[PDB]
Amino acid sequence: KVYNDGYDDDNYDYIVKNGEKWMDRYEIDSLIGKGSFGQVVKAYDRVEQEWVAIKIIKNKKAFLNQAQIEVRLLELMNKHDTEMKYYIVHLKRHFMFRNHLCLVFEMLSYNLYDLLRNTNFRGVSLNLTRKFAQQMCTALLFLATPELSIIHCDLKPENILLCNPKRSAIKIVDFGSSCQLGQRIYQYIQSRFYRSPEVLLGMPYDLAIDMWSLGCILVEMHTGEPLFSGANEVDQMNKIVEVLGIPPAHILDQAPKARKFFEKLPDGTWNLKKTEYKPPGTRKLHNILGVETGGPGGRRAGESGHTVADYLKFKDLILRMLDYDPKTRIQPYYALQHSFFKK
Ligand SMILES: CCOc1cc(/C=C2\SC(=S)NC2=O)ccc1O
């Protein structure tokens, strides 16, 4: 059997051969990314004389359609003249090659999960976390612009990449799961660890879900471990409740999936259903962050910029990003005005 004249495998992924040249321009070096959508490869562009990442979409209608949306959003974002756009990954060009849609991006360095792995999952400093935090809030502010109103929908450490390995500048990648503000066609969205409560509760969602994700990411970056690492959605919600308490009554009353995690008593109050968890709100972020005990695990004790005063600024901001209510949850503009960022 042969697929796409022998260019494709059984999955209709392009069979990548190191050293291959495409259209007398791009020289394929190696495969750098693998996904349901297709593959990502590192290539040299002879014309621009630079390294580029090429996202090779699978040769199937479904995956092509998904990527077409990705392209519109990427091109829409690149359209704006604002300087905030530079925190978003830049799509240089797109083309059809051997029945595969290919997105050409600027080559980027290690993702934030790689950084975590490199620390043996013990996290990076508050100073570097602040730098990452400021850039991400700026990125979300840009996404929040009315013309765009883009929800990334899959924010996580892996999806945040450094421009250069020796600088701290970051760019958000993978808009393949992104959508614009509108009707909640998709209920099951976001990576589980970074999934907002509104999504878990099957309620309407806005751009605030990304902000929730950011809060989880920022805590994760400093500690090295996901704030909430549920094995399932129920476990996810229970892990959120451990830190933040039972969600407010006004939310759960409106929540279609409230009874998946909670039960409503005769008095009309909400409790966790029975089916190993600390009581609601007793896994304090104050202690997770090690505000008063020299940071997480005491590894930051004696380090500049790791004072109680510093940690309290970080904690307050995080707690504003992890507001249960998406209408009151801090917005990118206000987050950038937080005392955590002041000099
Ligand atoms: C290992 C992936 O490395 C890169 C990845 C991207 C962008 C991607 S990957 C994906 S999946 N969707 C994107 O937009 C850009 C530059 C890179 O160096």
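Using Swiss-Prot numbers, chain A covers 134-408, 414-481, in order.
Just so it is clear, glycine is given a Cβ too, placed from its N, Cα and C backbone atoms.
The DSSP secondary structure for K167 (ATP binding site) is strand. Counting only same-chain residues at least 6 apart in sequence, those with a Cβ under 8 Å from the Cβ of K167 (ATP binding site) are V173. The ATP binding site annotation in Swiss-Prot covers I165, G166, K167, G168, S169, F170, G171, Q172, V173, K188, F238, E239, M240, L241 and is backed by a curator's inference.
Here Swiss-Prot notes a mutagenesis experiment, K188 to R, with the remark: Abolished protein kinase activity. The Cβ of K188 (mutagenesis position) lies under 8 Å from the Cβ of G166, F170, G171, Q172, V173, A200, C235, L236, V237, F238, each on the same chain and at least six residues away in sequence. For the recorded site, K188 (mutagenesis position), the DSSP three-state label reads strand.
Annotated active site, proton acceptor per Swiss-Prot: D287, in sequence order. Taking the Cβ of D287 (active site, proton acceptor) as centre and 10 Å as the limit, one finds 19 other Cβ atoms among all the protein chains shown.
Here the Cβ of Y321 (mutagenesis position) has 10 other Cβ atoms within 10 Å, regardless of which shown protein chain they belong to. According to Swiss-Prot, the experimentally introduced change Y321 to F is described as follows: Mildly reduces kinase activity. Does not abolish autophosphorylation on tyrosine residues.
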Using other CB atoms within 10 angstroms as the count, which residue among the binding-site residues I165, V173, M240 scores least?
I165
Over a break of 5 residues, report the distance between the Cα atoms of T408 and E414 in whole Å.
10
Using Cα positions only, nearest of the binding-site residues to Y321 (mutagenesis position) (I165, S169, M240):
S169
Where ligand 1 binds, which of the binding-site residues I165, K167, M240 are close by, with Cβ under 6 Å?
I165, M240
Report the same-chain neighbours of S169 (ATP binding site): residues 6+ apart in sequence with Cβ closer than 8 Å to its Cβ, ordered by sequence.
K191, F196
In whole Å, how far does the CA atom of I165 (ATP binding site) lie from that of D287 (active site, proton acceptor)?
19
